Amino acid sequence: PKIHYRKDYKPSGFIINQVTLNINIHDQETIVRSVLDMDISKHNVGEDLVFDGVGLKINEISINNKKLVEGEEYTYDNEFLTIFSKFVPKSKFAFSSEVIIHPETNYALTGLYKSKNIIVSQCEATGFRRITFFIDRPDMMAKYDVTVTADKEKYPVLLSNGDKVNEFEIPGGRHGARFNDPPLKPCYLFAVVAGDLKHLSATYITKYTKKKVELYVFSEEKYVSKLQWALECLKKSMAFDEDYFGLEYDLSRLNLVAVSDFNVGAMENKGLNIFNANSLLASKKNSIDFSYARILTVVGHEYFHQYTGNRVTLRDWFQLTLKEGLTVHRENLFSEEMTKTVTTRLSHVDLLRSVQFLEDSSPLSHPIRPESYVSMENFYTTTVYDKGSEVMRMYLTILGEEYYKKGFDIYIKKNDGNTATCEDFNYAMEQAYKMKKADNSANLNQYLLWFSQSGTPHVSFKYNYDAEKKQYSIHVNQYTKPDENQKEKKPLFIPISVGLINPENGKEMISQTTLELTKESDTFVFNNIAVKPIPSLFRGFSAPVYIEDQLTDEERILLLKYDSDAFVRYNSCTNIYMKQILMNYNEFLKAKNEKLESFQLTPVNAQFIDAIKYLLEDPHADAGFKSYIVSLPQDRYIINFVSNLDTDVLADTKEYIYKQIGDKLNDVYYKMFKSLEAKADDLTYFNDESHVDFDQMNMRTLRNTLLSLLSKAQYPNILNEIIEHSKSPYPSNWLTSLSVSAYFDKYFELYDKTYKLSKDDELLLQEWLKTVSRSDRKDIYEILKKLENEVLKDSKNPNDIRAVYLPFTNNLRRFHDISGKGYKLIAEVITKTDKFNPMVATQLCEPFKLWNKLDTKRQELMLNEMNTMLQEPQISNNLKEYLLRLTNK
Ligand SMILES: CC(C)(C)OC(=O)N[C@H](C(=O)NO)c1ccc(-c2cccc(/C(N)=N/O)c2)cc1
Ligand SMILES: [Zn+2]
């Protein structure tokens, strides 16, 4: 297993100036002819000419139109094509080859493959080598001339990068299309699409140069009615980059294409963005509410790549976070601006502190710029993406909006058209930092540690207030636990957005302030503070850290009710919950360990419950925010704070706490559920696909959250509501009716009803599968078997497989069954999947990421299944490398 180190980057000894492709698609095979106009670089030392090439069937390879002979002129081991230096020209030459590939049987969805009746490519990161020979790395920039030929009635629409410069008929019912793309690009941005595609279209006129841009969104004919929202999102995306960053699109046309089989959400191929259907297609009748935020995010994300990734590209894959962290950040700014709801920011903090914090304390922990990799197909992590985005966001927090826009523009203008590294971005940010602090001595050298240091920092606080002096002090400390990446952790540049709240009237006591913590510890002093304040710390979650506020629950309740920052309120509620959870947890744990016949539990803080009621009953309070405060922290967030977690005890803890709050607030819950119905389920714009109300969807979220709480509590005659709910036109509602009916005998009745509603829409059925998978059923294992036999079968669609199993793995009490049958089940699915799609197989490994955090019994159970998987003879390099690192081998 070859290990690539970041320190070992060297430019190639070769140059590829021009690529000329002929891709001829037939039913049983695809013939790929390629001419590479190449040259010798200044770093050449007379080495062999080595091309990447995986799974290629060689018909003929040549140098300068002279046929090459296999044996003494070249060798091919199905991974590398080696041409011995003796036969490699000393100056400009042409390499050519013809290979046969097989998209119809390519189930790994990398390279060229067939998704239902659409031929589609996916080349990032190392997929182009599966199509033809190439030096498959992002710093090999080349021009592209691409011709695609196929059967006309099966594949009337042909697409590739650049301008379509020719269309022509071919004897035998075939046709061809030529695409020339003069600007240089890395090969991972190459794309080709063929199929019977239908489209929606629009023309966008850019803000400053008034350039006309054609916008096309494609899908199969059956789902062409689900394309409208996507087109709107694209328009919104183009406008935002124009308005915020002053950046326009530079090409004449942009195509968006949905396919049913895709490993991730989407891909940013130049002028030809390719989407997982679930991240591009939606209609109000056939999609749940989450689809609309999802499409906005993903469409936006791939668009923003056009600058941060496509025009300014990567030198090497170790710089991945430079285009991904930055593009996610750009997407967050976009989505927060589009939704105008505080839950947008809250949701991505919620995801970070759950999933990413878990990864960062796991054996898989890595910095956002790793020092090494084996399998590139394991490189695209929540750390690189989501922690990366938070690191990119901190630049904005530190600099402020004005100087950030300055710094960002410096980055774009200086690096446009060439490759870049993380240092290039920090440099640009540093220039703005100098201008902001008004001295060229200031620097951001320490900030670079955010790129190299792994692990989540802990930030803790202590306070002093001198009433006579009117002087307030915040003593801050930071620490990162040592791991396998750094034995010794260094202090980071941590920006702490703070406010001081007067507890007597809830007013701000100081102006907007961002504390710059650059040492292991510091003391921040504030003068003329009239009264002892309650500190509002890390507003907007200004740094990706563990926040230890050391506040009393009384202080937290006061912030929850009266603070101005949405995150700090949400975090205060979170912190109150966590304290309660930890307390009830080893009360239950002690009772179990000591086998007590009787024991006591500490009740939920009564004033806390009162504060929740206060906020819920406030008509001006945000519905989305409301849904968060009545929900306990994610299981994967809680696990970060408990050693040897007994999942049964945690389940009992959550049950007690939910019941405690329910016993006091169920009447309030029911009252709100009924009073919210009118506005939440308003059908006024149900048939307007371009009208999306994120506030209204948040109202539905609240109703479905409340209904779930009421159903679990067996609230009087709540089954009546559930039945009525199932008749709602909104899928979010009638799918909710299915899941909440799990606590009643009408479950399988709604099972059949909702299935009949879902079965004729590919994406809707997958949402139905998710709903069933996450149903709180005691017979969930029997139900899964039913899904496998009657619906899933031997589908290789990643959307189907993920829908059936992933939500189930979040069933705390059932997936972590002490028999280990849950671990056994998913491991079977992983091994089965690994035989045709190694990438999705590692995705299915996610439940195991916390294995060393559980109780000793469940640790062993999980470790056994992982070792069983590791011992599969046909295990992929992909899965093997992942499980080896996860199990510390
Ligand atoms: C949700 C979000 C937009 C953040 O991520 C994606 O939907 N896709 C990411 C991305 O950065 N898009 O711009 C993504 C992640 C991994 C990959 C990827 C990496 C390595 C291999 C493959 C591949 N060949 N899949 O079949 C795919 C492609 C896109
Ligand atoms: Zn991306």
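Going by Swiss-Prot, the residues shown for chain A are 196-1084, listed in order.
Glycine is no exception: its Cβ is also placed from the backbone N, Cα and C atoms.
The feature peptide binding site is assigned by Swiss-Prot to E319, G460, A461, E463, with a large-scale study or a structure entry given as support. For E319 (peptide binding site), the same-chain residues that are 6 or more apart in sequence and have a Cβ closer than 8 Å to its Cβ are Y383, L384, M462.
In Swiss-Prot, the entry for mutagenesis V459 to P states: Severely affects substrate specificity. No effect on Zn(2+) binding. The structure shown retains the original residue. Around the Cβ of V459 (mutagenesis position), a 10 Å sphere holds 17 further Cβ atoms from the protein chains shown. The secondary structure of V459 (mutagenesis position), as reduced to three states from DSSP, is coil rather than helix or strand.
The Zn(2+) binding site annotation in Swiss-Prot covers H496, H500, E519 and is backed by experimental evidence. Sequence-distant neighbours of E519 (Zn(2+) binding site) (same chain, 6+ apart, CB under 8 A from its CB) are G504, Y575, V579, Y580, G583. DSSP classifies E519 (Zn(2+) binding site) as helix under the three-state reduction.
The active site, proton acceptor annotation in Swiss-Prot covers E497. Secondary structure at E497 (active site, proton acceptor), taken from DSSP and collapsed to helix, strand or coil, is helix.
For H496 (Zn(2+) binding site), the Cβ neighbour count at a 10 Å cut-off comes to 25, with all displayed protein chains included. It is 10 Å from the Cα atom of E497 (active site, proton acceptor) to that of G460 (peptide binding site). Selection of the recorded positions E319, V459, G460, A461, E519 by a Cβ distance under 6 Å from ligand 2 yields, in sequence order, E519. Shown in sequence order, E463, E497, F499, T503, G504, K518, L521, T522, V523, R525, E526 are the same-chain residues outside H496, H500, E519 whose Cβ sits within 8 Å of the Cβ centre of the Zn(2+) site. Residue pair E463 (peptide binding site) / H500 (Zn(2+) binding site) shows a Cα separation of 6 Å. Across the structure, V459 (mutagenesis position) and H500 (Zn(2+) binding site) place their CA atoms 16 angstrom apart.
For the binding site of peptide, formed by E319, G460, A461, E463 according to the record, the largest Cα to Cα distance is 13 Å, rounded to a whole number. Counting other Cβ atoms within 10 Å of each Cβ, the lowest count among the recorded positions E463, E497 belongs to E463. Neighbour density for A461 (peptide binding site): within 10 A of its CB lie 23 other CB atoms from the protein chains shown. If you take the C-beta of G460 (peptide binding site) and look for same-chain residues 6 or more apart in sequence within under 8 angstroms, you find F470, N471, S474, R489, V493, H496.
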